[PDB]
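Written below as structure tokens is the structure these notes are about.
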Amino acid sequence: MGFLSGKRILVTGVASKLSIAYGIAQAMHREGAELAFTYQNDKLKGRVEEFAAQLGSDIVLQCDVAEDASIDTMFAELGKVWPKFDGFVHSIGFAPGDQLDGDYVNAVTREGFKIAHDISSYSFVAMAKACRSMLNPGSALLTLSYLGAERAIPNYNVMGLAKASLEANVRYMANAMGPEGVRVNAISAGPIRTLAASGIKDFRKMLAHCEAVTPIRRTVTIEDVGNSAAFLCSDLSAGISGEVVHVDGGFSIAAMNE
Amino acid sequence: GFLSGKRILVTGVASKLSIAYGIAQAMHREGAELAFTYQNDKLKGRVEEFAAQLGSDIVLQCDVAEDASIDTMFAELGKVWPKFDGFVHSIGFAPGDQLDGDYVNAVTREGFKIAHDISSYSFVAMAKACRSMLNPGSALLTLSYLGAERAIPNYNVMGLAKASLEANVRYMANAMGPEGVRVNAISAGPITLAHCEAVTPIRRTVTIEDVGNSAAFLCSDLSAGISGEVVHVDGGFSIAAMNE
Ligand SMILES: NC(=O)c1ccc[n+]([C@@H]2O[C@H](COP(=O)([O-])OP(=O)(O)OC[C@H]3O[C@@H](n4cnc5c(N)ncnc54)[C@H](O)[C@@H]3O)[C@@H](O)[C@H]2O)c1
Ligand SMILES: NC(=O)c1ccc[n+]([C@@H]2O[C@H](COP(=O)([O-])OP(=O)(O)OC[C@H]3O[C@@H](n4cnc5c(N)ncnc54)[C@H](O)[C@@H]3O)[C@@H](O)[C@H]2O)c1
Ligand SMILES: Cc1c(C2CN(C(=O)/C=C/c3cnc4[nH]c(=O)ccc4c3)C2)oc2ccccc12
Ligand SMILES: Cc1c(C2CN(C(=O)/C=C/c3cnc4[nH]c(=O)ccc4c3)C2)oc2ccccc12
């Protein structure tokens, strides 16, 4: 048996085969995890349904985290099979295309601010509220974050005015939920390129440097991420709640090279 | 007067107890030329009254909720300070509702939006609206708390906005640096507003004067080498643990 044997985990944000959350799933299922899957809208149903086919899970349900009701009804349907389950993965994030443009001050708008903080940050706790009662004792939550949340990176702009908002969200959550036997963590992924660079400019060159400058001299993979995520979602990490773990190959710990 | 020859806009004065009041008090003390904002017909009275005390009387109606109010105040200010050297962001809100008991239970969609909207977005928003009036060696400032960095019971969604705000500060500095603008936050300790003393290194809380003279400094050219920085004016409470 692999660990997270015995566990039921819901995994959000699975757009593709190179979708990171595809990695989180892989690692988990590879370790005998029974999963469940949400898709955003009818456009992604497909499709993700098939990926869940691959990973041996029936459960396939719409969930547009913009709407409290959609999250409610999602979980309600999920309860039909999983009266209880053991945590979910939050690999959701968005900010209107225009938002991640050039100069931050220029580009950022109240609405772009609103959406980015709603979808990449609030949504995570939104889900936690709706399924709080459905969490077994010893279940864990995870969400995915970036170094933007910690530092100013061009054309990331409002994204971590969000990821920072989301980074604290982790903490307060982990704080409110421990008493009842729940751990909230987050992985600071390096890059790692998936459907997200669909608003990120300058990307082709962006990876090489920072590959020559990462302590390990390669970018981390959806496997590398999937792998720390599965551990952070398994009982092996029983003593880790409220921590923002970096999986960037050590990128954020170097400086001035070369 | 190490702040002399400078024109700074202070927001968020509402009482003698206000942080912004000590900031202004401290700022005039160092010969700064000051301007103020009110947010209510309520507040207009007191703010105007303190204006006279501090020798200035640029006093304008500004509610950071409305992108429109914002630009009109800046427009009105440009008439008297066509250009100036920065502003203090002593604002924060959560319709709370929110800062009572369990975090997850308390928090709501709207509540998350409103906190973030006023406590964090406002700060950049103003910055857009006066980009153009900012003289080189300008300084923006905002008042934060430790709840950004650590989960304080009952601070709840505010923590997340300050987190977002401090993020915001780092970005703003980075965007505005090529034009001589510095941005910083004071992570102030406990003291309008809304027993660390035993655990605090200096064995007392910071005071409006403490925070005052730091703002002053951060907004003067004496703090020339500091930008995008969250200075903990909390008496070293940030950095200690388990003091019996
Ligand atoms: N290098 C990277 O790509 C990188 C690095 C660090 C963190 N992250 C984070 O990891 C997560 C996954 O992004 P990714 O780029 O790896 O894969 P991705 O870009 O395919 O993930 C995007 C997901 O956003 C979701 N989404 C957007 N709006 C939604 C809504 N209203 N309702 C429901 N779902 C919605 C979709 O379900 C989609 O699967 C994001 O939170 C992202 O910020 C990515
Ligand atoms: N004293 C403390 O408890 C403490 C400690 C650390 C940090 N802070 C921070 O300092 C800042 C100021 O708080 P304070 O303690 O000085 O008193 P306060 O919170 O009463 O003053 C805040 C001011 O915000 C203004 N305001 C509210 N909504 C507004 C809007 N929509 N548009 C424009 N202005 C608006 C009001 O005029 C008010 O005087 C806040 O950002 C707070 O988070 C306060
Ligand atoms: C790597 C890397 C990233 C990672 C982190 N991931 C994201 O947060 C993506 C966010 C995002 C946010 N909003 C978006 N909106 C869109 O319309 C299309 C794609 C889109 C992506 C991609 O962001 C960077 C910004 C600057 C430089 C490098 C990176
Ligand atoms: C409080 C509060 C705020 C802002 C002002 N900020 C603060 O000054 C916060 C101070 C604070 C916040 N949390 C704290 N937590 C503690 O446990 C003990 C000290 C402590 C102090 C939060 O905006 C509001 C809007 C409506 C209603 C209440 C508030």
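Looking at the header, which is where the method is noted, we find X-ray crystallography, 3.2 Å.
A Cβ is built for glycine as well, from the same backbone N, Cα and C atoms used for every other residue.
Here the Cβ of A:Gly13 (NAD(+) binding site) has 27 other Cβ atoms within 10 Å, regardless of which shown protein chain they belong to. The DSSP secondary structure for A:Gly13 (NAD(+) binding site) is coil. Annotation comment: Swiss-Prot describes A:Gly13, A:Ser19, A:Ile20, A:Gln40, A:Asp64, A:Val65, A:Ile92, A:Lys163, A:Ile192, A:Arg193, A:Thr194, A:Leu195, A:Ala196 as NAD(+) binding site, evidence class experimental evidence.
When secondary structure is read from DSSP and collapsed to three states, A:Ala95 (substrate binding site) falls in the coil class. According to Swiss-Prot, the feature substrate binding site maps to A:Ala95.
Taken from Swiss-Prot, the feature active site, proton acceptor applies to A:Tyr146 (among others), supported by similarity to another entry. Counting only same-chain residues at least 6 apart in sequence, those with a Cβ under 8 Å from the Cβ of A:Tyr146 (active site, proton acceptor) are A:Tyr156, A:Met159, A:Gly160, A:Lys163, A:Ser188, A:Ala189.
What Swiss-Prot lists as active site, proton acceptor is A:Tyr156 (among others), and the listing cites similarity to another entry. Taking all protein chains in view, 23 other C-beta atoms sit within 10 angstroms of the C-beta of A:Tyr156 (active site, proton acceptor).
Looking at Swiss-Prot, the entry for mutagenesis of A:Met159 to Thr says: Triclosan resistance. Reduced to three states, the DSSP call for A:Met159 (mutagenesis position) is helix.
Reduced to three states, the DSSP call for A:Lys201 (mutagenesis position) is coil. Other Cβ atoms within 10 Å of the Cβ of A:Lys201 (mutagenesis position) number 12 in total over all chains. Under mutagenesis, Swiss-Prot gives A:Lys201 to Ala with this note: No effect on substrate reduction.
The Cβ of A:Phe203 (mutagenesis position) lies under 8 Å from the Cβ of A:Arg193, A:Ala197, each of these being in the same chain and 6 or more residues away along the sequence. Swiss-Prot documents A:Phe203 to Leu as a published mutagenesis change and attaches the note Triclosan resistance.
Quoted from Swiss-Prot for the published mutagenesis A:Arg204 to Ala: No effect on substrate reduction.
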For this session: Could you tell me which of the recorded positions A:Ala95, A:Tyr156, A:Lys201, A:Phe203 have their C-beta within a distance under 6 angstroms of some atom of ligand 3?
Result: A:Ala95, A:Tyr156
For this session: Would you mind ranking the recorded positions A:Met159, A:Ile192 by how many other Cβ atoms sit within 10 Å of each Cβ and giving me the lowest?
Result: A:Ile192
Exercise. Do you know offhand how many angstrom separate A:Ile20 (NAD(+) binding site) and A:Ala95 (substrate binding site) by C-alpha?
Worked result: 18
For this session: Taking a cut-off of under 6 Å between Cβ and any atom of ligand 1, tell me which of the recorded positions A:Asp64, A:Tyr156, A:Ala196 pass.
Result: A:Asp64, A:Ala196
Seminar exercise, completed: Listed in sequence order, the residues of the same chain lying six or more positions from A:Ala95 (substrate binding site) whose CB sits under 8 Å from its CB are A:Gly112, A:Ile115, A:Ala116, A:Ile119, A:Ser120, A:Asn157, A:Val158, A:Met159, A:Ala162, A:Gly199
Exercise. Tell me which residues of the chain lie with their Cβ under 8 angstroms from that of A:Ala196 (NAD(+) binding site), as long as they are six or more apart in sequence?
Worked result: A:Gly93
Exercise. In terms of DSSP three-state secondary structure, what is the assignment for A:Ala196 (NAD(+) binding site)?
Worked result: helix
